[PDB]
Amino acid sequence: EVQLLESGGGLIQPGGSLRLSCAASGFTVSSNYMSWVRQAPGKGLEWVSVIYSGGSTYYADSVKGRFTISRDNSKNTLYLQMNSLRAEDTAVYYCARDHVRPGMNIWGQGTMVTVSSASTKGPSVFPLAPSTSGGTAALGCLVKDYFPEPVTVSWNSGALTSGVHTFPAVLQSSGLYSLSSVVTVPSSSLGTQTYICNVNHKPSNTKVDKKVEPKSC
Amino acid sequence: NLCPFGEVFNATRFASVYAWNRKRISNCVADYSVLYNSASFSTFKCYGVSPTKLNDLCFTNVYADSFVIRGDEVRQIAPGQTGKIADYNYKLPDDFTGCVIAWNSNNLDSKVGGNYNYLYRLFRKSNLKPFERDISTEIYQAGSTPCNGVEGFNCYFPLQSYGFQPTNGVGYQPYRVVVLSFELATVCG
Amino acid sequence: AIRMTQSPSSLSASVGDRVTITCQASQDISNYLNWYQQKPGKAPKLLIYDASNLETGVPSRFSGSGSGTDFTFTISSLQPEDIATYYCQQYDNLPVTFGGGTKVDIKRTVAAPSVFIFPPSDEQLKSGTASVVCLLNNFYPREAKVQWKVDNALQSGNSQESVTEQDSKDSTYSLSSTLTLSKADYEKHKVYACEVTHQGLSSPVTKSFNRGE
Ligand SMILES: *[C@@H]1O[C@H](CO[C@@H]2O[C@@H](C)[C@@H](O)[C@@H](O)[C@@H]2O)[C@@H](O[C@@H]2O[C@H](CO)[C@@H](O)[C@H](O)[C@H]2NC(C)=O)[C@H](O)[C@H]1NC(C)=O
């Protein structure tokens, strides 16, 4: 079907550069109105740039002269070149086929651009073992000490979705993020069903799986 | 004999901007005082020439182009401008030698239920060259698959309709525009 | 540049109540105003385009009206999965501007939390750091007080807690409180417990464990 897939976000020092690629399927980029829209953490939406069907480019006042928007007809991909990046450029960057008529408005999923000067650290994953109340038990994974945001956590390679709660990360006094993701399962399946949380941290290229099983001496 | 400028400004019907009308003015004595002394014009900007010093200049041909756009889009009828109108409907060159004249016409070109007779081109693969007149109605192929002249997904009608209603803001009410192009002789003052 | 003002900033209503938010424009923007629904973590999703027109596939309970400068967005009967932050945008005049946003929460019935406590893994204890975790799963309202007690001593300042967004199914929250100690400071005490106080509890519930057992 029709979808927008985008990438290129990550950590970058202030004053540095970073290009965001937005690959399209289902329509032609060189023939449509395309837009970049960023959302700072916890804040609202902020329009960034627009390229017309004919090629005219427009930018917001806060990024004019620093950001550039372009496209490649052979690859059907929308780009966003970012230069002289500042700390206030830190946001999720959605690329969207701008609404022009009934049902053509489609948004990407955004990539996390984190403009900071600290280094990148892959997370450490520790198990949260279930206890011993009769009917239902709880277990999860601790994703501790990583930077920058974000990390993605699933269970049993996506084979487990019901009863899962993945908490938003906390920023510890150390400057690293700490996060936990849990799931409630019936206490019966503890001895026969294996539970593995699948953690992914793109900036460090770290992909970890940890077995979660009960504790005993 | 005198130039037929009264036909253009005092015209009863104006053309849509995509199909902008062109009048070729030649072999006549042009009285430009009827224009720059008129207090009924909201926009009157000249390029490469002086308004009062035009009755002293001879040119080979004078071109008067007239159409209707939004008030928001009057800023685009100027050299080096971009926008839905300047790119896809009416484009002026950077070395333009002439004058752009505009005035509000909400009393004439807005109907109560909404006037839809005035249109603008919304979709085009590339920008118009200076003084290019695109009147195509071909269905716009925005996707990978071809349209074959049928509307649908990724296949849109290239024109869009102004919604000229009297209750519209100043930027959305219809403005009538006349563009004089001076080419360098048969039209003097 | 245009400036969209969106009221209210926050909102809580029962399932089935009529929900209405407004968005006043600083200038005339005709009817070129769209409405988006952004569920937590996901991208914004276009619901209403051109002030009043419903995008194909949106449920009928979503409504929109207005022209000129004052617009409205109406949810006929609020549904649990409608929890999100809703934005308005104008796009005809450049630059494109958004509203402040409206966070919408469900007013459901009271739910008591299920409390679980997790000792630090022996794997982490080899790293010199210990992390004790206390869990509050599927409760309402979000107001909850978590109390750490170490050998009956009330701990504070060494803990960070985290809450999920309203579950799009049951409109319940979940809370995660993380206590961080050194392996030394962890091995100086025996009894670890978290005391949960909540509206759905007639008395505070405590889950405990002893270090080593
Ligand atoms: C545009 O028209 C006005 C008024 O035109 C009226 O309707 C026309 C169809 C025609 O029949 C006119 O005779 C009608 O009067 C013109 O207004 C005159 O403007 C001059 C200055 O240019 C002024 O001295 C006269 O008093 C005005 N006439 C009246 C009756 O007040 C105007 O000149 C026309 N513009 C051009 C460029 O020709």
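Just so it is clear, chain B uses Swiss-Prot numbers, and the residues here are 334-517, 522-526, in order.
If you're wondering, the header gives X-ray crystallography, 3.0 Å.
Every residue gets a Cβ built from N, Cα and C, even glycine.
Some features that Swiss-Prot has for this protein:
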{"type": "MUTAGEN", "residues": "B:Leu452 to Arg", "note": "Increased resistance to neutralizing antibodies. Decreases HLA binding to NF9 epitope. Increased binding affinity to human ACE2"}
{"type": "MUTAGEN", "residues": "B:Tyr453 to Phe", "note": "Decreased HLA binding to NF9 epitope. Increased binding affinity to human ACE2"}
{"type": "MUTAGEN", "residues": "B:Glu484 to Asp", "note": "Increased replication in human TMEM106B overexpressing cells"}
{"type": "MUTAGEN", "residues": "B:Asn501 to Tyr", "note": "Increased binding affinity to human ACE2"}
{"type": "MUTAGEN", "residues": "B:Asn501 to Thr", "note": "Reduced host ACE2-binding affinity in vitro"}
{"type": "VARIANT", "residues": "B:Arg408 to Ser", "note": "In strain: Omicron/BA.2, Omicron/BA.2.12.1, Omicron/BA.2.75, Omicron/BA.4, Omicron/BA.5, Omicron/BQ.1.1, Omicron/XBB.1.5, Omicron/EG.5.1"}
{"type": "VARIANT", "residues": "B:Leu452 to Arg", "note": "In strain: Delta/B.1.617.2, Epsilon/B.1.427/B.1.429, Kappa/B.1.617.1, Lambda/C.37, 19B/501Y, Omicron/BA.4, Omicron/BA.5, Omicron/BQ.1.1; Contributes to cellular immunity evasion and increases infectivity"}
{"type": "VARIANT", "residues": "B:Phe456 to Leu", "note": "In strain: Omicron/EG.5.1"}
{"type": "VARIANT", "residues": "B:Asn460 to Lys", "note": "In strain: Omicron/BA.2.75, Omicron/BQ.1.1, Omicron/XBB.1.5, Omicron/EG.5.1"}
{"type": "VARIANT", "residues": "B:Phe486 to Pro", "note": "In strain: Omicron/XBB.1.5, Omicron/EG.5.1"}
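Put simply, B:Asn501 (mutagenesis position) is 24 Å from B:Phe456 (variant position) when counted between their Cα atoms. Rounded to a whole number, the distance between the Cα atoms of B:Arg408 (variant position) and B:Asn501 (mutagenesis position) is 18 Å. Chain A comes close to B:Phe456, B:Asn460, B:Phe486, taken from the recorded positions B:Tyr453, B:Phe456, B:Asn460, B:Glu484, B:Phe486 by a C-beta to C-beta distance under 8 angstroms.
Cβ contacts within 10 Å of B:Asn501 (mutagenesis position), excluding its own Cβ and spanning all protein chains shown: 22. In this structure, the recorded positions B:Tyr453, B:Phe456, B:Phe486 were compared by how many other Cβ atoms lie within 10 Å of their Cβ, and the smallest count belongs to B:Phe486. Taking the Cα atom of each, B:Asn460 (variant position) and B:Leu452 (mutagenesis position) are about 18 angstrom apart. Taking CA atoms as the reference points, B:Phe486 (variant position) and B:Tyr453 (mutagenesis position) are 21 Å apart.
For the pair formed by B:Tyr453 (mutagenesis position) and B:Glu484 (mutagenesis position), distance between Cα atoms is given as 18 Å, rounded to the nearest Å. Remark: of the recorded positions B:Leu452, B:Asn460, B:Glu484, the most isolated position is B:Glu484 (fewest other Cβ atoms within 10 Å of its Cβ).
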